[PDB]
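Let me begin by presenting the structure, written as structure tokens, before commenting on it.
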Amino acid sequence: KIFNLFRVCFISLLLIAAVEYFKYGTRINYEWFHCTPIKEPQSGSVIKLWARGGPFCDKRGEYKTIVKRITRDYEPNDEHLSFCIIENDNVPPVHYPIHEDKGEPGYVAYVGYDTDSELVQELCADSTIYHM
Amino acid sequence: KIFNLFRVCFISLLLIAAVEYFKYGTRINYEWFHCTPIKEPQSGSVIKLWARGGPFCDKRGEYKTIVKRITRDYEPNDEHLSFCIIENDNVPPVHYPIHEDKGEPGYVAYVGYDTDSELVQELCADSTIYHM
Amino acid sequence: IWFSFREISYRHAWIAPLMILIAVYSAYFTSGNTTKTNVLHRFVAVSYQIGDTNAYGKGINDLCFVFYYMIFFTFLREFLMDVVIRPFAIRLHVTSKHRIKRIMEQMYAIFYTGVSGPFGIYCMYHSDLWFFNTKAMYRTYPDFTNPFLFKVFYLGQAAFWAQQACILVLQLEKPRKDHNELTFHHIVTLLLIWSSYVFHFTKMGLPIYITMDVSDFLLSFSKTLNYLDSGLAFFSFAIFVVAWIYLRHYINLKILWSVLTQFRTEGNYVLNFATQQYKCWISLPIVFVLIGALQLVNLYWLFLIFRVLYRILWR
Amino acid sequence: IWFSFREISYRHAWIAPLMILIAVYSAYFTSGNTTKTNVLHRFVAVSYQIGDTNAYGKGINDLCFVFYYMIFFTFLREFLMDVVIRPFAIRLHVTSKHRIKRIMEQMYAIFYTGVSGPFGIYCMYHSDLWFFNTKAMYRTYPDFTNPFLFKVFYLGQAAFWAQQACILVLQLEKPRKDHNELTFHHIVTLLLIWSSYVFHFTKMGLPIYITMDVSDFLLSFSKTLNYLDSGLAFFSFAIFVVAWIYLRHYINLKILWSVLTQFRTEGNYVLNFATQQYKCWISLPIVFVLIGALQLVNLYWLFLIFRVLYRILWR
């Protein structure tokens, strides 16, 4: 009777909430669906980040995955960071081909610890050096 | 007998997983626990972002909440964005007092649509103008 | 004296929903302002009006309005059923319990279905779908908005069907031969409503809803006229079977062929997850299998109808 | 001939755990390499060795190792219990079923508890806690690492107590007068183990575990010696009651007073959520109420013991 009704209604409302939360969440953080962060380390603790994705994930996917990866991977309270983000201006916002060549990369960023901070200062040409 | 054992063991393993996921997730995205994004709009669609938080949430909270808020609030596929992030260098990484004055703000960023892009180009003094 | 009130409540079960809904209406209307700044406006009127044009988004006020009209339809069911239908059937000289109750819910079916079918046809007439133009199914896909009448109809159907579903779950006393596929039908109907709403495409939902309504209308009419002295129930059933095939199965195959080919025999199926543009090899299988469930059940009902026809015209 | 094997399995229930664990050990040892690159190394040895110093982190290989030693302790329980204890008790001329089985599990209690108590005391001796120095509870708080012996002991206790808990859930045939507070005790013990592990502070856990072990050791010894011809069970019980108050309640009040004041009568309780430094008004109430549950139950057991003492010395 009543309890069966409450059980099924609660399951239905839970399923509705589950799908709506799926919608909202995946719309917010989609960058790890279409952009793949490929990292290439330099001499020391400093690495090269960029986003290697499909045609769809434009400079939003790029920038969001770079900032998320930087603030994720390198814990600051041991030693402060310093990074730079250099923009690829020769390219339009949405620029990848579906076939696996993807050509030019867009955003690309260097990040490391202050022990080899001189290396990142040299490696970033002129863009502002963000010491965090 | 057996089914009661599986029920209780599954509840225990679910609770363990719940607390471990709590740990991991809240360690990753803590910025909306201690930094509060206060926004102040300018003339047009362009706004002033900064992070108003406690002593704990240092420039990590600031930068992460600014980038998340920018990529969250302004949908690009209607019209492309353009923003700048200017750093407060007169300040050490961890700089807030617990009492509600919090003094100087750290990171601060301007973001808007390309219709009033000239306004953001003027408003950002010299730091790189990130058109996304 | 309150015992008389309990007696009225038990004999007439619509007073409580009536009282609560008239309270809501009186409080909203006498509030002075009828703007969105209220909360009763959330519970009584559609929300998310785009600026002031004719276009509406979605959200949670949709669920709130669904609940309020869940109460309103329960009230309407009880009040209409008893007060109007029962004396009307008694005057019709047909004296039983099984037959009279079956006629009761068939005549209620006729009433709401004749309200809804023509209304939905009106809604489709004021659209680019005119007489099931299945090309518009592939017009703007991630349309996050529907016209006023289109959405109010949509949610009206959602609220009504969910209310029949919950009354079915409540398991009153005695379903009846033909219950399992019936609850399958209602469950898949609610899943179709909620899915085809929350995945942004209702243009592909409306034609099927029209088919369902205008089929059930004639079904209930012929059934109740057979239950009454027939006179011509055979011709009514003939009209019903022709309309049943022509609308249900023909239009459903038309929609299924159109979706499968038009949305599949193309190069336009890619994710691009911001614009929620997953009209691709993901959402297709889901809605496809739902529609297939409906059509499959319709074929089973068709087989039952064919059996009835053969048995009746065999003797 | 396999029926004889089933008969052995039913009379002797340790062969299957023995067979599976010896398979695991043989496969790991004969693998050639004993390094972390294996997976049997995950299931048999502690993981997360910091570089090559004496410090270990955490993760999921902890749960894997817990499961494997869940199997190992089940095997040890069955094998030890039957093969050694049962003939030993039979030789002890005490002939019953109720008494003999109670003695069985009390003597098993003595064995594992005497293994664990002194081992834990050894672990605490090689620490900054020496004889329950409660100042070290407030040394490094978010310590994400423990010494080798410290962690292997920790997880050994976790695996063992969870195994008794699951055998309790399995509800074999007949708990016994005193079951409800018993399962309360085991449930809160497992919650204490898992919480005080996964919240990074085990320094505050170890002393309580020592108290529990060295109390239960003497309890089981005196109980089984009373069940056997006593001779001096009264003096053993006296030693037990003095040790029981002195260790359990005195040390638990020492720990509770120390945590409450030392971690509360300070200005150092702020979140700072990266360094997981929520030793604050959040984690305190949780672990405090857990310890309070333990101490409360210990007082109830104390009241029972006092009742026993009065009844025995009253006659």
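Throughout, chain B uses Swiss-Prot numbering, with the displayed residues spanning 19-150 in order.
Going by what the header records, the deposited coordinates were determined by electron microscopy, 3.8 Å.
Yeah, the Cβs are placed from backbone N, Cα and C, and that goes for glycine too.
Per Swiss-Prot, the feature hexacosanoate binding site maps to B:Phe40; the stated evidence is experimental evidence. Listed in Swiss-Prot is the mutagenesis experiment B:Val37 to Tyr, annotated as follows: Partially impairs LAC1-LIP1 complex formation; when associated with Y-41. Among the sequence features in Swiss-Prot, the mutagenesis site B:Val37 to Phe is noted as follows: Partially impairs LAC1-LIP1 complex formation; when associated with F-41. Record note (Swiss-Prot) on the mutagenesis of B:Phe40 to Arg: Abolishes the enzymatic activity of the LAC1-LIP1 complex in vitro and leads to the accumulation of phytosphingosine in vivo. Among the mutagenesis entries in Swiss-Prot is B:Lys41 to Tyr, noted as: Partially impairs LAC1-LIP1 complex formation; when associated with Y-37. Per Swiss-Prot, mutagenesis B:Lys41 to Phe is noted as: Partially impairs LAC1-LIP1 complex formation; when associated with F-37. Swiss-Prot documents B:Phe51 to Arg as a published mutagenesis change and attaches the note Does not affect LAC1-LIP1 complex formation but abolishes enzymatic activity. One mutagenesis experiment catalogued in Swiss-Prot, B:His52 to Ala, is accompanied by this note: Does not affect LAC1-LIP1 complex formation but abolishes enzymatic activity. Listed in Swiss-Prot as a mutagenesis experiment, B:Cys53 to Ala is described as follows: About 90% loss in enzymatic activity of the LAC1-LIP1 complex. As a published mutagenesis entry, B:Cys75 to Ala appears in Swiss-Prot alongside the note: About 90% loss in enzymatic activity of the LAC1-LIP1 complex. While the structure shown retains the original residue, Swiss-Prot records the mutagenesis experiment B:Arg78 to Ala with this note: About 95% loss in enzymatic activity of the LAC1-LIP1 complex; when associated with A-81, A-125 and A-148. For the mutagenesis experiment B:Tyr81 to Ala, the note given by Swiss-Prot reads: About 95% loss in enzymatic activity of the LAC1-LIP1 complex; when associated with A-78, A-125 and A-148. Quoting Swiss-Prot on the mutagenesis of B:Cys102 to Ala: About 90% loss in enzymatic activity of the LAC1-LIP1 complex. Among the mutagenesis results in Swiss-Prot, B:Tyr125 to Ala has the note: About 95% loss in enzymatic activity of the LAC1-LIP1 complex; when associated with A-78, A-81 and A-148. The residue drawn here is the original one. According to Swiss-Prot, the experimentally introduced change B:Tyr148 to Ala is described as follows: About 95% loss in enzymatic activity of the LAC1-LIP1 complex; when associated with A-78, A-81 and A-125.
Positions of the features from Swiss-Prot, shown on the structure.
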residue  : record               : Cβ within 10 Å
B:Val37  : mutagenesis position : 14
B:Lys41  : mutagenesis position : 14
B:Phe51  : mutagenesis position : 15
B:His52  : mutagenesis position : 20
B:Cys75  : mutagenesis position : 27
B:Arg78  : mutagenesis position : 24
B:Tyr81  : mutagenesis position : 24
B:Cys102 : mutagenesis position : 20
B:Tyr125 : mutagenesis position : 22
B:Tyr148 : mutagenesis position : 20
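Within 10 Å of the C-beta of B:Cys53 (mutagenesis position) there are 26 other C-beta atoms, taking all protein chains into account.
Filtering of the mutagenesis positions B:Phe40, B:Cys53, B:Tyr81, B:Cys102, B:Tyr125, B:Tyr148 by Cβ separation from chain D (threshold: under 8 Å) yields no residue. Proximity to chain A, defined as a C-beta distance under 8 Å, is registered for none of the mutagenesis positions B:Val37, B:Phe40, B:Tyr125.
Taking the Cα of B:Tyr148 (mutagenesis position) as the reference point, the closest of the mutagenesis positions B:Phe40, B:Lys41, B:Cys75 is B:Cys75. According to its DSSP assignment, B:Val37 (mutagenesis position) is helical. According to its DSSP assignment, B:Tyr148 (mutagenesis position) is in a strand.
For the recorded site, B:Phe51 (mutagenesis position), the DSSP three-state label reads helix. In terms of Cα spacing, the mutagenesis positions B:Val37, B:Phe40, B:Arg78, B:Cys102 all stay beyond 10 Å of B:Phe51 (mutagenesis position). Among the mutagenesis positions B:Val37, B:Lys41, B:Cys102, B:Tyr125, the ones whose Cα sits within 10 Å of the Cα of B:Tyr81 (mutagenesis position) are B:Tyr125. Here the Cβ of B:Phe40 (mutagenesis position) has 11 other Cβ atoms within 10 Å, regardless of which shown protein chain they belong to. B:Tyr125 (mutagenesis position) falls outside any helix or strand according to DSSP and counts as coil. DSSP assigns B:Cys75 (mutagenesis position) to coil in the three-state reduction, outside any helix or strand.
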